[PDB]
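Here is the structure we will look at.
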Amino acid sequence: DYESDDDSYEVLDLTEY
Amino acid sequence: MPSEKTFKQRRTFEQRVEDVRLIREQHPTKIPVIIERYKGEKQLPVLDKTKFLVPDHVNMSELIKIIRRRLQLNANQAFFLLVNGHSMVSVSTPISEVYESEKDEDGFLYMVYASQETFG
């Protein structure tokens, strides 16, 4: 997880297909 | 940002332009979007998502579904995403087309969110 913060982030917090 | 106070306490306008520059460089397949609760009626909870990076091929209806679930809003609880301040809750469109339609001055898209589109 990461969600909303900084730089290399996965902000939608999911792996797309 | 989700554990801290309201989004401006984390990042300002020009620093969001730096976010657009960094994200367009590293992952251009994802779309830069900002999200904020409606200031006129703070009825929905302080689950402050602040922004999201949406894959080009996600539908606006699918974005609504993940964001409604991340805000913990059950089917009986009223919810709306207001793109550039106006509702698109019923629309099936891919997020890139919604983006190029409503993209603001420095390459980001805005979504205000609310329990109702206006109140005061």
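Residue numbering for chain A follows Swiss-Prot, covering 10-26 in order.
Going by what the header records, the deposited coordinates were determined by solution NMR.
Any Cβ shown, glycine's included, is placed from N, Cα and C.
Swiss-Prot documents A:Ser17 to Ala as a published mutagenesis change and attaches the note Almost complete loss of interaction with MAP1 LC3 family proteins. The annotation that Swiss-Prot gives for the mutagenesis experiment A:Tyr18 to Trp reads: Abolishes phosphorylation by SRC. According to Swiss-Prot, the mutagenesis experiment A:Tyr18 to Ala carries the annotation: Impairs interaction with MAP1 LC3 family proteins. The mutagenesis experiment A:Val20 to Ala is recorded by Swiss-Prot, whose note states: Significantly impaired mitophagy-inducing ability. Swiss-Prot lists A:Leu21 to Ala among its mutagenesis entries, and the accompanying note reads: Impairs interaction with MAP1 LC3 family proteins.
Around A:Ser17 (mutagenesis position), taking its Cβ as the centre, 9 other Cβ atoms fall within 10 Å, counting all chains. Residue environment of A:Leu21 (mutagenesis position) contains 24 other Cβ atoms, counted within 10 Å of its Cβ in all protein chains. Summarising the environment of A:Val20 (mutagenesis position), the number of other Cβ atoms within 10 Å of its Cβ, over all protein chains shown, is 23. The Cβ of A:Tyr18 (mutagenesis position) has 17 neighbouring Cβ atoms from other residues within 10 Å, across all protein chains displayed.
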